[PDB]
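Scroll down for the structure; my scribbles are underneath it.
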Amino acid sequence: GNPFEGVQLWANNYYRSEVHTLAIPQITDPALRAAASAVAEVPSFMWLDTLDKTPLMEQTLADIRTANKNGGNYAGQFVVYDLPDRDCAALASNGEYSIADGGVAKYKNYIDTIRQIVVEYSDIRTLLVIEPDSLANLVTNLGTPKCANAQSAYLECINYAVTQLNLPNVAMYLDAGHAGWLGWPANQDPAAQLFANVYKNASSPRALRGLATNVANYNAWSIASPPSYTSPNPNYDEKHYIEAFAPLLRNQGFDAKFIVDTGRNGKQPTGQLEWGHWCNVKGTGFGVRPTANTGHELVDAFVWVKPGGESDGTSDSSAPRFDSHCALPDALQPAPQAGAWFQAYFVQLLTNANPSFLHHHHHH
């Protein structure tokens, strides 16, 4: 059943080329350079955050087909992230499509472009995260005018995505926020209704395996003491959020499994002063390496979804698409545009990694 069993995860060359060409030439310490070279080999998801990234998806799948026909057993990992009026609760979104300017039709073409690619590589297992911080905003942010207006477009576009990418080689996980967002007990029943209705309204697609949590966030999987910024939520880590949310989805006909982003949660507690501070958080490290051996029946894999070292947002308040969350004092600064390489942040995640990359473990 688990789409992560039976395969290796591909480490893409977009992140490897970031580390080799941008990061390593800036690092002088020989041990840290070797540690950087190693992290570039940890497989993390490739984000399709514009239409112009879809040729990179096809190139990555072509490389995986080459590797597989040469014996490999790799699967690809991609994030579908280009809804019109994307990031609806921001002061600022980088999304290229607007609902008012043909954005629903542009999203249809974007999904059709990805479906043609996944069908062209029907031999390749393709693991998808669908639309981070979309549906969670329709649970808690209907008070924000852009999100209230985006409700119909988001539900239609999500329904298109999950029905059109319901293919035999795909497993999809709908993004479902994190413990600090939907794990609060008052948010659980409305979120479970919305997610199980998305699944049932798409005719319970076989390929929609479940939900992704902690994407681009920093929560622990399991911690023995709740970090102080989680109080008073009883679901203060992802294990507690998922053990609370899974039976409420199953009660309404969506027997969801989960993947959890551990790419930036190795250091706990984190540097967050408030749990809603999400941008470029100080005091974080790379986490548990991707694996299907999670020790938990509900969790198909620990994965690295947000690629560590790529910025969450610029800290320049005069720049386009600036959001005030990226200038808070627990956000590392100065930070470049969202998605762009942020070398200080990479070095922070490398220094604080747990498990560490600086450990040299090596036998003959």
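Each position is counted from 1, following the chain as shown.
Cβ atoms are placed via backbone N, Cα and C, with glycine included.
For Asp133 (mutagenesis position), the same-chain residues 6+ apart in sequence whose C-beta sits under 8 angstroms from its C-beta are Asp87, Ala89, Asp175, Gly177. As annotated by Swiss-Prot, active site, proton donor applies to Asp133.
Under its mutagenesis annotations, Swiss-Prot gives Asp87 to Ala (Swiss-Prot position 199) the following note: 20% of wild-type activity. Other Cβ atoms within 10 Å of the Cβ of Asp87 (mutagenesis position), summed over all protein chains shown, number 22. A coil conformation is recorded for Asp87 (mutagenesis position) in the three-state DSSP classification, outside any helix or strand.
The secondary structure of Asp133 (mutagenesis position), as reduced to three states from DSSP, is coil rather than helix or strand. One mutagenesis experiment catalogued in Swiss-Prot, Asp133 to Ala (Swiss-Prot position 245), is accompanied by this note: No measurable activity.
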